[PDB]
Every structure is written in C-alpha cells, then in structure tokens.
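Peer 1: Dumping the structure here so I can ask a few things about it.
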Amino acid sequence: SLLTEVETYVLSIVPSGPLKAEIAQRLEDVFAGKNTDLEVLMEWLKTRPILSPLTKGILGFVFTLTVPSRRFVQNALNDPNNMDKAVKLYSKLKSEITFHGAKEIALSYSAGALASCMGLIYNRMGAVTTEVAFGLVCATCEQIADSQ
C-alpha cells in the first residue's frame, strides 16, 4: 500500500502541464504490472521535452526498481561537498531494511545530498533493498518540492 506514497511524491516535482498527464498514466501502468520491456520507458523519458535532467533521473530511478529484470540518469544524479554527506548516509541505509525507517533518516539531510545519494545507489541496485530506495526517493522528492 506504500506504492501510492511514491506516486504522489513524484507527481510533485514534475512541472504542471500536458506532461504531468502523460507521466501519470505511464506510472499507473507499471504500478499495475503490465509493462516488462524496461528499455522502452527509459527511452521514452530521455526524449521527453519538458523534463528536467533531475526529473528524468528520479523517474528513471523509480521505473528501474519496479520492472522485473544508463548514463543519462547517472549524470543527472551525479556539486560541492554534498557528496560527502551522501557517502555516509549511503553506509547507513545499508543497515535499514524498511521504507519508513530510511525515509525518516533521509528527510533529515539536505536536498543536495539526497539527490546525489541516489546516484550512489544506482551503481549498485542490489546493495540496498527496494523499500529503502523508495524511502530515499520519497525523502528526496519532498525536500526539493518544499522550496516554495
């Protein structure tokens, strides 16, 4: 029942318009379990015109964690010392297993460290569990959508 907490949070950073409409459907399709060919929605993201590199990074991060079994996302997630806090946070998320446990800790750090922390996990999608990674996405999305 936590999959909806990722949905609404991701739909908070995407700029309003005819793009939040397209992304909305593509999300609630893989969140129902029909799409399998991972490298289709990946390409679909990369070519979309009103998406910031950061949004393409988070969306690409979420899609990968779903689908059963890229450089344009790594270069979006990863510029001063925010990497320094990310490395230590990354070493902590290994300890945590549940979604809410990591989200509680990740929400306590800067928005810069979180987005870069996601870059660390993308290199190893097996180092940490999925529930935690969602918690990182949820904490990341909220803090960057908390500026205004």
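By the numbers in Swiss-Prot, the shown part of chain A spans 2-70, 77-85, 89-158.
The backbone N, Cα and C atoms fix where each Cβ goes, and this holds for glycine too.
I grabbed these lines from Swiss-Prot:
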| type | residues | note |
| --- | --- | --- |
| MUTAGEN | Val41 to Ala | Induces short filamentous virions |
| MUTAGEN | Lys95 to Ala or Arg | No effect |
| MUTAGEN | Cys148 to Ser | 31% loss of RNA binding activity |
| MUTAGEN | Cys148 to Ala | No effect |
| MUTAGEN | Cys151 to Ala | No effect |
| MUTAGEN | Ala155 to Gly | Complete loss of virus ability to be rescued in a reverse genetic system |
Peer 1: I'm trying to understand the geometry here, so how far is the Cα atom of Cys148 (mutagenesis position) from the Cα atom of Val41 (mutagenesis position), in Å to the nearest whole number?
Peer 2: 24
Peer 1: Whose Cβ, among the mutagenesis positions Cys151, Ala155, has more other Cβ atoms within 10 Å than any of the rest?
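Peer 2: Per the Cβ count within 10 Å, the most buried is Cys151.
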Peer 1: Least buried of the mutagenesis positions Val41, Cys148, going by other Cβ atoms within 10 Å?
Peer 2: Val41
Peer 1: I need the nearest neighbour of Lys95 (mutagenesis position) among the mutagenesis positions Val41, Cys151, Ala155, using C-alpha distances.
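Peer 2: Closest by Cα: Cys151.
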Peer 1: Between the Cα atoms of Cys151 (mutagenesis position) and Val41 (mutagenesis position), what distance do you get, rounded to the nearest Å?
Peer 2: 24
Peer 1: The deposited coordinates stop at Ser70 and pick up again at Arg77, leaving 6 residues out. What Cα-Cα distance does that leave, in Å?
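Peer 2: On either side of the break, the Cα atoms lie 14 Å apart.
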Peer 1: Across all chains shown, how many C-beta atoms besides its own are within 10 angstroms of the C-beta of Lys95 (mutagenesis position)?
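Peer 2: Its Cβ has 16 other Cβ atoms within 10 Å.
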Peer 1: Rounded to a whole number, what is the CA to CA span in angstrom between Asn85 and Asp89 on either side of 3 missing residues?
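Peer 2: Distance across the unmodelled stretch, Cα to Cα, is 8 Å.
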Peer 1: For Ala155 (mutagenesis position), just give me the three-state DSSP call.
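Peer 2: SS state of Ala155 (mutagenesis position) = coil.
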Peer 1: Calculate the distance in Å between the alpha carbons (Cα) of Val41 (mutagenesis position) and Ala155 (mutagenesis position), and round it to a whole number.
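Peer 2: Rounded to a whole number, the Cα-Cα distance is 28 Å.
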